[PDB]
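Enquirer: Please read through the structure below; I'll follow up with questions.
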Amino acid sequence: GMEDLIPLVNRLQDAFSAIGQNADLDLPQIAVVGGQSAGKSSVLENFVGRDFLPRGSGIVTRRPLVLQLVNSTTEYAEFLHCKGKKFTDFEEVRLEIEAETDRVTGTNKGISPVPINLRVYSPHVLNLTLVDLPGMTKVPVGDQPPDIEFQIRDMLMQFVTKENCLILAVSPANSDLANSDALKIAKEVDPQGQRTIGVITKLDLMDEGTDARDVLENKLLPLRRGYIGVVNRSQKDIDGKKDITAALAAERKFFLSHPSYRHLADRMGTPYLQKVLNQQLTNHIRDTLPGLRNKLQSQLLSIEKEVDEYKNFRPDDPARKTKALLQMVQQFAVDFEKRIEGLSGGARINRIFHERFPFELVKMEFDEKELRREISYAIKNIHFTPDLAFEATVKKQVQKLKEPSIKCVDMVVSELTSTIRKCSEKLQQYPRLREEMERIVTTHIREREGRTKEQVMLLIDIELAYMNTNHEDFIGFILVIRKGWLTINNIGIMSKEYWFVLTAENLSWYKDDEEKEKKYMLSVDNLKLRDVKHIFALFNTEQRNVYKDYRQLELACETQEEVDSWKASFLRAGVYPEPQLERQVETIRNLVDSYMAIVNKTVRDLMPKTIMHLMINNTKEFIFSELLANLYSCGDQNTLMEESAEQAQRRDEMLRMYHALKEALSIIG
């Protein structure tokens, strides 16, 4: 059915162009690709016989133009967006392309990949169908090209990387053909030149003494499908547009009369071209169609998967709909149960409860020195004293567990918020639902935070209101000894003998055995004795000083005996050779410590259970048993499960693609 292969395929160009697609479908079609210095406009316009492309600076074609040249005996054209209204004046066609391009382009001159299908019936053409793309500019001596150059390139690339795309490469004769944008492109994407047809324009513009024959005789960059030459002499006017008859006559003439192309005149020109493009297109289609119908199936059995995942994602078709909300909610709930009870939320909570909180408490503890200071101070406060020093200091220490206990509530409100936020990622599928849900649960948590903190405070107060001393882990509740001469080998040293008198209370010493001058008097309280003539020394245990600033008194005497008897005398005075508070404060310290151990153990046990009960569990039950209800009563079960514009659009695209693929596959059957 050769004759119908071009009309067939360009019935697929409609079906897909109707949804804004064409390139990405790998249609057997021809892509016009050239620099602006070629005038692909003139070639197309020469096919049709009537000027009809947009005129202005920069690119003539700003959106792909699926030009469907169809032969007939009547001359007229119709669009795809304006199907029904048949065009008869071509300047209208031009202005209509301009219009329909300015519509989508949103700029006086900015491009777009979204094709326009323009079907033209005339007796001036064969059944031929081309996709006109934007032109390019040859980059001048070095120099970086303009963004738009790169955009254009990327587009022509979008089209001609498809293996089914025949690249009609249009270069100018009057420019170094080595450096020729169209051919460079064609080469990069089809390095063995098997789907490129070169067209060489302006052959009558080369310098005197230079022809492009080594290129057309297919010998420079030879292509499989060859080169064709064309010149553009729109010779007459049927009033303003092309007298294609005289112009094609002129072309013929140029090729017959030019000695370098003479011998090729038959294989050159617009007509011949039309004939060639026609042949090669029809064969290309015949050869590629079987693959295409298969591409189109792998694509339609991919769109059925996602269409099936979506059409089932939302059941707004049966009286279901709400069933969807219900399952979303059940998902959230399960996420949450699993998370907070098993690196993650429940584990972090375990570490808060049983590793940190204990430490937060410990750092609120009275260290030995400040605890003894506190107790002593509490005794100075109460001119029974034991009992109330105990109460005082316990209540002191206990007041300080409120911070670490409030604190803990926070570290948990924190991980709980963190978890609601993770769980609620699995609702991005639904923006309003995710929003309102995360909101509500975050709220419930902040109320529970209030009530939970209150209770924790209260527990410490309760602990303060009564010292339970019955708790079973509360494990508590002047005649003279001797006189003698004696020498000081330490005094002065900057060391005379003195006359010593040891009573039972004081060792005092004089200048002479007469006893008129008392040089010093020392209390034997707290004195002890060490060894160091034969020499011993007295020192004071409570502190550091005994005799003025002398840490120890150095006493020396000639005989070992003298010493021994003196020592024996100091012993009788209570000075051996090596206060109520001190003891009381210790006692109370032990009591306090014990009762505190009991309190700590308790608080460490009870704050976690309080937080579980009033916050965690509370929140859980809320999610499992109240939440959905609240979302119902106070919910637009329609409005909540609304489509993020994202998926709404993506899935309009999905659907459109679905229908377009259906149409295509049935068209090919």
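Easy rule for this one: first residue shown is 1, then count along the chain.
Just so you know, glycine gets a Cβ as well, placed from its N, Cα and C.
OK, Swiss-Prot features for this one:
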type: BINDING; residues: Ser37, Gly39, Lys40, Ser41, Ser42, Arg55, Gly56, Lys202, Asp204, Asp207, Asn232, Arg233, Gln235; note: GDP binding site
type: DOMAIN; residues: 24-290; note: domain 'Dynamin-type G'
type: MUTAGEN; residues: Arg55 to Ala (Swiss-Prot position 59); note: Decreases of 32% the basal GTPase activity. Decreases of 44% the assembly-stimulated GTPase activity
type: MUTAGEN; residues: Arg55 to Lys (Swiss-Prot position 59); note: Decreases of 67% the basal GTPase activity. Decreases of 80% the assembly-stimulated GTPase activity
Enquirer: Rank the binding-site residues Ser37, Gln235 by the number of other Cβ atoms within 10 Å of each Cβ and report the first-ranked residue.
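Expert: Of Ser37, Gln235, the one with the most crowded Cβ is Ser37.
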Enquirer: Checking the spread of the GDP site as listed (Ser37, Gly39, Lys40, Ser41, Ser42, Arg55, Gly56, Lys202, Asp204, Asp207, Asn232, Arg233, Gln235): what is the longest Cα-Cα distance, in whole Å?
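Expert: This binding site's residues have a maximal Cα-Cα distance of 28 Å.
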Enquirer: Distance check, please: Cα of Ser42 (GDP binding site) against Cα of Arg55 (mutagenesis position), rounded to an integer number of angstrom.
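Expert: Their Cα atoms are separated by 12 Å.
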Enquirer: Take the C-alpha atoms of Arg55 (mutagenesis position) and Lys40 (GDP binding site) and report the distance between them in angstrom, rounded.
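Expert: Given the Cα positions, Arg55 (mutagenesis position) is 13 Å from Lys40 (GDP binding site).
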Enquirer: Near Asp204 (GDP binding site), which residues of its own chain have a C-beta under 8 A away, given they sit six or more steps off in sequence?
Expert: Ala173, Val231, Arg233, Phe254, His258
Enquirer: Please work out the number of neighbouring Cβ atoms within 10 Å of the Cβ of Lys40 (GDP binding site), leaving out its own Cβ.
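Expert: Taking all protein chains shown, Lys40 (GDP binding site) has 25 Cβ neighbours within 10 Å.
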Enquirer: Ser42, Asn232: which of these binding-site residues has the highest Cβ count within 10 Å of its own Cβ?
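Expert: Sorting the candidates by Cβ neighbours within 10 Å, the top entry is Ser42.
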Enquirer: Same chain only, sequence gap of 6 or more: which residues have a CB within under 8 Å of the CB of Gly56 (GDP binding site)?
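Expert: The answer is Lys109.
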Enquirer: Please classify the secondary structure at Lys40 (GDP binding site) using three-state DSSP.
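Expert: It is helical.
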